[PDB]
Amino acid sequence: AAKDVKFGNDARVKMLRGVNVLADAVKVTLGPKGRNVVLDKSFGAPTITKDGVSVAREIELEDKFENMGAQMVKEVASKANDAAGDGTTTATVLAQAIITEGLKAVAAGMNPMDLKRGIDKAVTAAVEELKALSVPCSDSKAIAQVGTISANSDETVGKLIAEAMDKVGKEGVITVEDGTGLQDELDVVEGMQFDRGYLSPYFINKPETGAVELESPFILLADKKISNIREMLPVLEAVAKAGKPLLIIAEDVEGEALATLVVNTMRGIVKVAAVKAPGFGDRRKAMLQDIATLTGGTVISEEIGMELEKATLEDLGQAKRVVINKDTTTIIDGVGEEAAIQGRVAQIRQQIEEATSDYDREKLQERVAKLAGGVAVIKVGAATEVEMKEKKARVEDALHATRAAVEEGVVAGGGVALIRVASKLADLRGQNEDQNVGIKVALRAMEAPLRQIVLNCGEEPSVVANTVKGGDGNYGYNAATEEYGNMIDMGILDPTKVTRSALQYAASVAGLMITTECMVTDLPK
Amino acid sequence: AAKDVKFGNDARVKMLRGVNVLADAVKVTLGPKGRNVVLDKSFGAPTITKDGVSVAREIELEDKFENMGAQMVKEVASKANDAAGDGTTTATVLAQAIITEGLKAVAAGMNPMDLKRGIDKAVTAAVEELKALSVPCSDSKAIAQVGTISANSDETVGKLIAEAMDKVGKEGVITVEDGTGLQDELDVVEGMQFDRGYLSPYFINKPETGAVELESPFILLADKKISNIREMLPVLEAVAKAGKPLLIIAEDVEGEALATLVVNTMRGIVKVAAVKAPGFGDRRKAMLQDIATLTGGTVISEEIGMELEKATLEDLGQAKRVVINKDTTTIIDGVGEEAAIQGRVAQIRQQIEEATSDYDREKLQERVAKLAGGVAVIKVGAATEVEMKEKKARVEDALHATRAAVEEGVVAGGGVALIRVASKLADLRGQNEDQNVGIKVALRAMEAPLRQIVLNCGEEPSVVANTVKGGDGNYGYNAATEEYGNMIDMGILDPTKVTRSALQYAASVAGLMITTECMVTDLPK
Amino acid sequence: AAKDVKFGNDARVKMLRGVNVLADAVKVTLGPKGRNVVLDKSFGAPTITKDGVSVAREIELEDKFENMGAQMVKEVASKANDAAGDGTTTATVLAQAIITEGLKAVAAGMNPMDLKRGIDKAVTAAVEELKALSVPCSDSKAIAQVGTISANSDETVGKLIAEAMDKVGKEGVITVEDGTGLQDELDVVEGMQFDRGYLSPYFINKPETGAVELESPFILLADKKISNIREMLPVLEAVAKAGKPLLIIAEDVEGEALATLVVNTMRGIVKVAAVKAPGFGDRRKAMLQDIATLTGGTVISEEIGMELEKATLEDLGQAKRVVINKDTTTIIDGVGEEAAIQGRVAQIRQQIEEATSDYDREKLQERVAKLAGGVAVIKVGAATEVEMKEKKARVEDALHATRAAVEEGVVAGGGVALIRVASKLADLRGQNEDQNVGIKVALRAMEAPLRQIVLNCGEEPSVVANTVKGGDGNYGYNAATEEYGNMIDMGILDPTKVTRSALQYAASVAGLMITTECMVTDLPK
Ligand SMILES: Nc1ncnc2c1ncn2[C@@H]1O[C@H](COP(=O)(O)OP(=O)(O)O)[C@@H](O)[C@H]1O
Ligand SMILES: Nc1ncnc2c1ncn2[C@@H]1O[C@H](COP(=O)(O)OP(=O)(O)O)[C@@H](O)[C@H]1O
Ligand SMILES: Nc1ncnc2c1ncn2[C@@H]1O[C@H](COP(=O)(O)OP(=O)(O)O)[C@@H](O)[C@H]1O
Ligand SMILES: [K+]
Ligand SMILES: [K+]
Ligand SMILES: [K+]
Ligand SMILES: [Mg+2]
Ligand SMILES: [Mg+2]
Ligand SMILES: [Mg+2]
């Protein structure tokens, strides 16, 4: 259709309008005392919320240019959260401020690339300063403590995290599940976690966690591309009985087979999940055979001349639970017999011993760790169902943030480590006087998280940031209690990965936003 | 229906509005440091691009005549890229400059024909100057260097290309495929490349490459016109089993059979591709018999009285891989047995010895080249899949640019070769005061590529081109590094074919652009 | 429904508006250097053309009456082209000019019949002078020269055409077909050409030629009216096998059978062509029997009482090729055996010897000439198929123009012959001052073809016509090469039939609407 074409600043003004609408509706919730937003529903009582994510998801703009600006900020804030694990509203504040400063520098008629260079060098130096302020969180004590902070001072969650850390390793596979009574059960079973997510988005059945969860599902151990549903009618019909789900793990499942499987899923005939087989080429068949060994199934490949029409449930591997994430399929307690798994582990271990290549050594180490270390199974015990589910979700959140704490340490939260970075980087100067202003674009806009936190708390952002500036290291301000101090002591920590990803993605979107010289959109007809 | 009939410069101005919208949205991305253009998507995250082609694709104008000008200029820029292999945004800039100058010359009330003559003679002399400055790139070292430069300083791609042309000749068939692990495998198999593409656009299944690729496909060696589906149904039914594709290599497939095949394709019943038999008349059946020999098939001709109703899989030829381009079907590793290949090669070599006509002699040489020279197969190996695919794409791009470099040599890139040409053609005069203007219309577009490149780089284009002029030969200005020097020294090269085709098609669109005295289009109701 | 009734000059102004729009869009392309017309397309790059016919075709006007004027002026231009063989733009210019001044004179109030009389007498004297100026092209030398000139300096085409007239006679049936290699093959086979075209437009399978072409077709030799499909189903079922088309050469086919056959054609079940039997009454039966003997078929007539239900392929006649034009069906190499053809020729020859009526004997000579002279087959040989097709098209064009030259001689081309005629007819006086103005209206438009040719060539029409007038006989001006001289020397020839038909049809349409005093159209709701 006919396109509405814009160039440079006419794009930038409306994109920044989208930026500012999104961030203004979002940031009113930043911090422990965020303000209320009443997001309408088509019927009945609406929802009053104090979270930036919730308001952000309900922000849409009828104008396409403002919509593009809002979306490009929203997706990059999501990127910051994803590489971060937290700080979506913090990342939104960072993004809006840095983007606004960069664009307003641009609209003066001044070089976009020099602003991008200055902001980039500022954010690199800020990452360096945050890393210097980063105190590592690697031992089990700091793991549990950060698990409490991320779980809102919930100590039992930190204990479960550390116990899984000790059982399957901190890099090991950890899953938290439903319990039976009031007892929290953590145990290690023969499992795996290979980086292969759902092939089609319609296979997800649990919106609460956003992962594919199946109870006693058969897994399709097919080492070939799936091209005809006719290969699946016997298998699908066999799975249809007894009310048990099916997992598809294969080289690839083509379009019509995916469509038929998805149709069978919403229509309630057969519940089936499809993910790609881990690895590719030579490694894919080996890892699929490892999956078969851990799950007690048979790999179906055209190399052995095995056809999917002549595929029964025995060839399909079986597990107690299989968890499929966005890009990860975790098979928990595969019914593959223990001695079979251990014999496969030993065989690939002699493969390690015969591995004369460093890449072969590393891939075989990964394979043995995944096949033998198993998965950490956490069961949530509670009196009723709701508290069980909510504490499971809290365990998930604390695990996610503690993983970032392990990866990169923690810094004093509440934006005060960012105030440290602003205080420490007052000396940064760029290759151009245009680059210099780009540096202070990232610097002042990085004390903005604390400032919006305190503003939402109803207190004064400026005196808080200034008093933190008077302090040093991890000295800061407790916004919930409206009291200053070092928030290592008063338990306000943001993992260094969180803030680093937030600032880096704010810089990335700002730099992409600076050098935007043309715009195209559809006509609003 | 009712038509919008216009004339002359009233057409030309809407033409030029289309030209200028296209070029303004496109050229902001020209050069190594192109600026960001954010292309709207109807949903979610928009697309931020720094490539002129991507922006040109999303340029549409609601008015009929502006979209008319934009479409013909976009098409001619595509022409320049196709006869060029690169410089799509460069060709767009050149076309915009020459088109605008010629149209503004016409609207003054002065003859289109003499502008055509002057522009044509200027562009001929400019091609002459570019050829004179062109340094041949035909030895292996310059081939590798140019493939490296076009592959963005990637030597291994150029080395694979050089090995492929060492194995099958530089005129031989070079193909790149997926590998198993991380190794680059180069080998030669029994295959051919005949200039016959897909019969219908809906047979393409890989939008990334825009070619029809099938794994172990059966080919329909029918030396007859295809008119009734009743001849085709048994073949399609036989192909339906085992999930293998089908290729149709015949004289012609009529509308209804092709439509039925296309229906089968999107319905997913049978994946079938149809291509025309190479050659025509007497040579077509001989080349089809060669295809059968290399694919181990049987030619089905009405001359021998063979019908497609009685056509089984045995009569169909088989190859490991068959690649169908836009106008080229390349058979790779046809199962036609090697001794059969050598026997057919010996027979056609005897025909070479018995060839008494130069046309028949050259047809026999091209047939022996296709049959026995084989195809060069380059496998791209990588640790993962995404980098595997991007390395394959970079190999394709370096192949495309290196082929042009071999064909016509290379010139100092960055737009400085055209600056050389413009400086050397300051002496050119036309046969008229008007024809002098036509020359200056063509000549002044020469610095425009460099100038847009440097402007997009955020730097000044003017004394850049001026210092290029002060320099000699290949001296110029490095745009990405913001430095001066020599392209042959600092490695910014553009094939002579690229720039020659860009300039020639800019001239051609200018000539058609100038001399148009009437319009027809539908009413905008 | 309600009608919009209009009278006289208010009709003539809408006439002339359509006339002038059509011709102004058409004539910008007249001559060897016609200007471009970018016919804006619905999608993609628009169509750029330098032909008056092409611009004429897409000239449609939203108002009923302006489109009306465009419609009959386009009609008359096509009429002059068809009765001419060339000069669609010349006819358009002449029609527009004579219509314009005739309609203006009528709107001035001067008599319609006297304007018509003066214009008619001017144009008949113009035809007289053009005939006097026409130099005949009857010799094989002039035939070859005219074929070369009309084929744009191609002597090989002229030689092939001359050989065709030398082998089958210039009144014989000449058809050009596809070649096998590079050899131009001329041969004679057994066929007739009878002035009977396809019954329905939907049977045409070659839009490029606008004639129904069938390869080895069965022909239905039914000497009866076809009203019920129930007689036609068995014939269609028999023809459907082996993928061969059917020709219906019958007395009459009513609506139901024809519609069923047409539906069968677009549905792609059976390709069917229907042609009326040549002649009427008694002669139709004899000519159908001649066709049967030519194709080895059997006449199916109700007089013998044989029906189409029991009509098999044996009763159907067979020919190697049957060409069905708009009002002509040419059967080429009918499989009717040569001795049968010669026996029928001898029988019709003795009928000639027994003929006692001049009309009867003339029909007898027509029958013997068509049956025994056969059809001439010319094969176009070329290295590639596309150049083969364009050479075949140029052969057809040179054939038509040479036939026109043989029919009415040749005149000095470039539009100088009408200049000669206008110079010679300056003395022509009418029966009235109105008829003198009627004479002057046709006289002045004579130089308009040359003037438009030279204008589009970018040169000076006035000085060209002046130097033509200063010269004598065939002295003129080369518009493409920008040179004066004798047109016979520079090989610029137009058939006298072309210009005569153009001017005569221009006068016809002008005088027709000159005498128009009422007009009705439908309301534009
Ligand atoms: N009591 C507190 N004092 C100071 N800062 C706090 C306090 N509680 C939370 N914060 C800070 O506020 C931020 C939380 O903001 P929030 O509204 O949760 O946005 P998001 O959901 O995107 O993280 C964290 O980065 C944290 O450092
Ligand atoms: N470092 C550099 N210095 C000077 N010129 C460069 C440099 N890098 C690329 N170029 C020039 O920029 C052009 C690339 O422009 P590009 O954006 O790719 O347009 P297109 O896609 O139409 O080729 C090339 O012709 C090359 O000569
Ligand atoms: N070199 C030339 N010099 C003068 N007249 C020419 C030359 N070439 C072609 N012509 C004239 O131009 C006319 C061609 O017009 P054309 O565009 O074919 O109109 P149409 O399609 O209606 O015949 C011919 O009648 C011929 O007399
Ligand atoms: K909050
Ligand atoms: K670029
Ligand atoms: K023309
Ligand atoms: Mg948070
Ligand atoms: Mg390029
Ligand atoms: Mg003509």
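What you see of chain B is 2-526, where the numbers are those given in Swiss-Prot.
Per the header of the entry, the method used was electron microscopy, 13.6 Å.
Cβ atoms are placed via backbone N, Cα and C, with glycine included.
If you take the C-beta of B:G32 (ATP binding site) and look for same-chain residues 6 or more apart in sequence within under 8 angstroms, you find B:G415, B:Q453, B:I454, B:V455, B:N457, B:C458, B:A480, B:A481. The ATP binding site annotation in Swiss-Prot covers B:30-33, B:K51, B:87-91, B:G415, B:479-481, B:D495.
Experimental mutagenesis is annotated in Swiss-Prot for B:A2 to S, with the remark: Complex stability is significantly decreased; when associated with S-76, same residues as in M.tuberculosis. Packing around B:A2 (mutagenesis position) is summarised by its Cβ count: 9 other Cβ atoms lie within 10 angstroms of its Cβ, all protein chains included.
According to its DSSP assignment, B:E76 (mutagenesis position) is helical. Quoting Swiss-Prot on the mutagenesis of B:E76 to S: Complex stability is significantly decreased; when associated with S-2, same residues as in M.tuberculosis.
B:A109 to C appears in Swiss-Prot as a mutagenesis experiment; the accompanying note says: Forms inter-ring disulfide bonds. Prevents ring separation and leads to the formation of high amounts of symmetric GroEL:GroES2 complexes. Listed in sequence order, there are no same-chain residues at least 6 apart in sequence whose CB falls under 8 Å from the CB of B:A109 (mutagenesis position). In three-state terms derived from DSSP, B:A109 (mutagenesis position) belongs to neither a helical nor a strand segment and is classed as coil.
For the published mutagenesis B:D398 to A, Swiss-Prot gives the following note: Can bind ATP with normal affinity, but is defective in ATPase activity. Binds non-native rhodanese, but cannot release the protein. Other Cβ atoms within 10 Å of the Cβ of B:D398 (mutagenesis position), summed over all protein chains shown, number 18.
While the structure shown retains the original residue, Swiss-Prot records the mutagenesis experiment B:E461 to K with this note: Temperature-sensitive lethal mutant. At nonpermissive temperature, the rate of general translation is reduced and a defined group of cytoplasmic proteins are translated but fail to reach native form. All chains included, 14 other C-beta atoms sit within 10 angstroms of the C-beta of B:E461 (mutagenesis position).
Among the mutagenesis positions B:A2, B:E76, B:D398, not one has its Cβ under 6 Å from an atom of ligand 2. Distances between the Cα of B:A2 (mutagenesis position) and those of the binding-site residues B:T30, B:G88, B:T90 are shortest for B:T90.
B:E461 (mutagenesis position) and B:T30 (ATP binding site) are 15 Å apart (CA-CA, integer value). Under 8 angstroms separates the C-beta of B:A2, B:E76 from a C-beta of chain C, among the recorded positions B:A2, B:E76, B:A109, B:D398, B:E461, B:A480. For the recorded site, B:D495 (ATP binding site), the DSSP three-state label reads strand. A 10 Å cutoff on Cβ-Cβ distances gives B:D495 (ATP binding site) a total of 30 other Cβ atoms nearby, all chains included. Under the DSSP three-state reduction, B:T90 (ATP binding site) is assigned to helix. Around the Cβ of B:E76 (mutagenesis position), a 10 Å sphere holds 15 further Cβ atoms from the protein chains shown. The Cα atom of B:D495 (ATP binding site) lies nearest to that of B:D398, taking the mutagenesis positions B:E76, B:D398, B:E461 as the candidates. The Cβ of B:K51 (ATP binding site) has 21 neighbouring Cβ atoms from other residues within 10 Å, across all protein chains displayed. Cα spacing between B:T90 (ATP binding site) and B:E461 (mutagenesis position): 19 Å, rounded to the nearest whole number.
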